[PDB]
Amino acid sequence: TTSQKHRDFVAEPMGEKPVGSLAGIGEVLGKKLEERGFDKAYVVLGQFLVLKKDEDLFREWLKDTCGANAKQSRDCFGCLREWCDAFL
Amino acid sequence: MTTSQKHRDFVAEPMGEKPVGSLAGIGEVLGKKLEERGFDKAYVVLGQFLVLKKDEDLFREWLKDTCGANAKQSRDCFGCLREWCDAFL
């Protein structure tokens, strides 16, 4: 299943939404992503696209970059994958 | 309109799995060098554009370093991605 946060994200263009609008990215992860330059959701989309939408490599990058656990990286990947299927 | 028809076709619709050569400024020569470096679909180049926070200087330099794009090619590619993002992102 998915959260409402996921459904809200995949339903519309992301524009300049902050990184915290991604499913899985709560306060703590969002801070650490901002510290490393990923301050908006589209920058994380960028990394997902550079990695050619590879689930294992993206989720591993997210863990390495901000400490996302398995649930959090699963949620974040899923919302970017579904967003891309709808809008890219 | 002063943009190319090729820019117009790209920015008119979602890019899906379009190849890198669908981007304005990316002819066959630049497209082959990009593919060889792993940037084989236009969305992978969009990805680099987004990871660079849409910065023109950083992106155009990256494009020069990666495939040897000249100034006009890199401006055209950047402008096509910038307008695509304004339309769809």
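Per deposition record, X-ray crystallography, 1.7 Å.
Quick reminder: no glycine exception, Cβ is built from N, Cα and C everywhere.
Residues or ranges marked as domain 'HhH' by Swiss-Prot on the basis of experimental evidence: B:20-35. If one looks beyond the domain 'HhH' (B:20-35) by at least 6 residues along the same chain, the residues whose Cβ comes under 8 Å of a Cβ in the stretch are 3-4, 6-7, 9-10, 41-42, 44-45, 66-69, 72-77, 79-81.
One entry in Swiss-Prot concerns the mutagenesis experiment B:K6 to E. Its note says: Complete loss of dsDNA and LEMD3/MAN1 binding. The secondary structure of B:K6 (mutagenesis position), as reduced to three states from DSSP, is helical. There are 17 other Cβ atoms within 10 Å of the Cβ belonging to B:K6 (mutagenesis position).
Record note (Swiss-Prot), mutagenesis B:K18 to A: No effect on histone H1/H3 binding. The unchanged residue is displayed. Around B:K18 (mutagenesis position), the same-chain residues at least 6 positions away in sequence with a Cβ under 8 Å from its Cβ are B:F10, B:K41, B:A42, B:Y43. Secondary structure from DSSP puts B:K18 (mutagenesis position) in coil.
B:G27 (mutagenesis position) carries neither a helix nor a strand DSSP state and counts as coil. The Cβ neighbour count for B:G27 (mutagenesis position), using a 10 Å radius over every protein chain in view, is 13. Swiss-Prot gives this note for the published mutagenesis B:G27 to Q: Reduces binding to dsDNA.
Look at B:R37 (mutagenesis position): DSSP puts it in coil. One mutagenesis experiment catalogued in Swiss-Prot, B:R37 to E, is accompanied by this note: Reduces LEMD3/MAN1 binding.
Around the Cβ of B:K41 (mutagenesis position), a 10 Å sphere holds 20 further Cβ atoms from the protein chains shown. According to Swiss-Prot, the mutagenesis experiment B:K41 to A carries the annotation: No effect on histone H1/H3 and LEMD3/MAN1 binding.
For the mutagenesis of B:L50 to A, Swiss-Prot gives this note: Reduces LEMD3/MAN1 binding. No effect on Histone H1/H3 binding. The structure shown keeps the original residue. Counting only same-chain residues at least 6 apart in sequence, those with a Cβ under 8 Å from the Cβ of B:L50 (mutagenesis position) are B:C85.
For the mutagenesis experiment B:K64 to E, the note given by Swiss-Prot reads: Enhances histone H1/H3 binding. Under DSSP, B:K64 (mutagenesis position) is assigned to a helix (H, G or I) in the three-state scheme. Within the same chain, the residues at least 6 positions away from B:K64 (mutagenesis position) whose Cβ sits under 8 Å from its Cβ are B:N70, B:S74, listed in sequence order.
Remark: B:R37 (mutagenesis position) has B:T66, B:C67 as non-local neighbours, by Cβ distance under 8 Å and separation of at least 6 in sequence. Each residue contributes its Cα atom, and for B:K6 (mutagenesis position) and B:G27 (mutagenesis position) those atoms are 11 Å apart. Applying an under-8 Å Cβ distance to chain A, the mutagenesis positions B:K6, B:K18, B:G27, B:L50 reduce to B:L50.
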